[PDB]
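Chemist: Could you have a look at this structure, given as structure tokens, before my questions?
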Amino acid sequence: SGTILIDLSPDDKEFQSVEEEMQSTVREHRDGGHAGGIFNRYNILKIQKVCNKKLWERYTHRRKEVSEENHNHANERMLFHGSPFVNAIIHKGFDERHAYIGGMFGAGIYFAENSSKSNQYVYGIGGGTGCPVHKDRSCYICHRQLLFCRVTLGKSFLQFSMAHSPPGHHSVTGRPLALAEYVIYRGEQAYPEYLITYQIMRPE
Ligand SMILES: O=C(N[C@]12C[C@](c3nnc(-c4ccncn4)n3-c3ccccc3Cl)(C1)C2)c1ccccn1
Ligand SMILES: [Zn+2]
């Protein structure tokens, strides 16, 4: 594999930074929690820095190609990703070949600036069948995983409510409550930097 997981202490400023981004970017969704469950906060159990030399070299290499095509600017963002493939992704990297061509913005790898948006995809599209144990999209017991990834957007194409990025572009920015979604069409345009193990918290 070549992937090493570095457990971050809760008292580490790095852990706290990722923890605060996760908690502070939660929103009330249009679907009343149908997809990702009902909650306004998380129980953050574990934040691990994903360390893989091969995947990092792959990412930096593509980042340079994108910068040269976009006026020496990668347009790099820290974004959340959720999918049933998190354990595969941290070992083999993101893989466009597994992207679903029926998705809202086509066969791409989706990211969000709102943790609660990526939480909607943890158990599949529209939260699929929910948690494997209880078949519950609002399950407060089963532990979920998000990635907080370094994403090269380059020149992003604005699209409203597609196998590759349009000509001259490196990504898609969607806006459908309008929460921004970001789509890349090449797996090496994202590094899965932090693995976050959490639960959605039951409201009082
Ligand atoms: O990158 C991998 N998988 C994916 C990361 C994926 C993804 N990203 N965004 C979405 C995605 C998001 C929203 N709408 C439509 N697609 N998907 C996705 C693709 C197919 C089924 C389910 C998902 Cl979540 C393709 C799930 C992968 C899979 C196996 C080994 C290594 N990497
Ligand atoms: Zn469950």
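Note that chain A is numbered according to Swiss-Prot, with residues 951-1111, 1115-1129, 1134-1161 shown in order.
Each residue, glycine too, has its Cβ placed from N, Cα and C.
Below are the features listed in Swiss-Prot for this protein:
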type	residues	note
BINDING	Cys1081, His1084, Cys1089, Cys1092	Zn(2+) binding site
MUTAGEN	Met1054 to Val	Loss of activity
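Context for these features, please: burial, neighbours, distances.
Modeler: Secondary structure at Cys1092 (Zn(2+) binding site), taken from DSSP and collapsed to helix, strand or coil, is coil. On its own chain, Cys1092 (Zn(2+) binding site) has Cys1081, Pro1082, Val1083, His1084, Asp1086, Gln1156 as residues at least 6 apart in sequence with a Cβ closer than 8 Å to its own Cβ.
Cβ neighbours within 10 Å of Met1054 (mutagenesis position), excluding its own Cβ and spanning all shown chains: 15.
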Chemist: With 4 residues left unmodelled between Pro1129 and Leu1134, could you check how far apart their Cα atoms sit, in whole angstrom?
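Modeler: The separation between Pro1129 and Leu1134 at their Cα atoms is 8 Å.
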Chemist: To the nearest whole angstrom, state the Cα distance for the pair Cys1089 (Zn(2+) binding site) and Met1054 (mutagenesis position).
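Modeler: Spelling it out, the Cα of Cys1089 (Zn(2+) binding site) and the Cα of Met1054 (mutagenesis position) are 26 Å apart.
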Chemist: Need the DSSP three-state call for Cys1081 (Zn(2+) binding site) to compare against my parser.
Modeler: coil
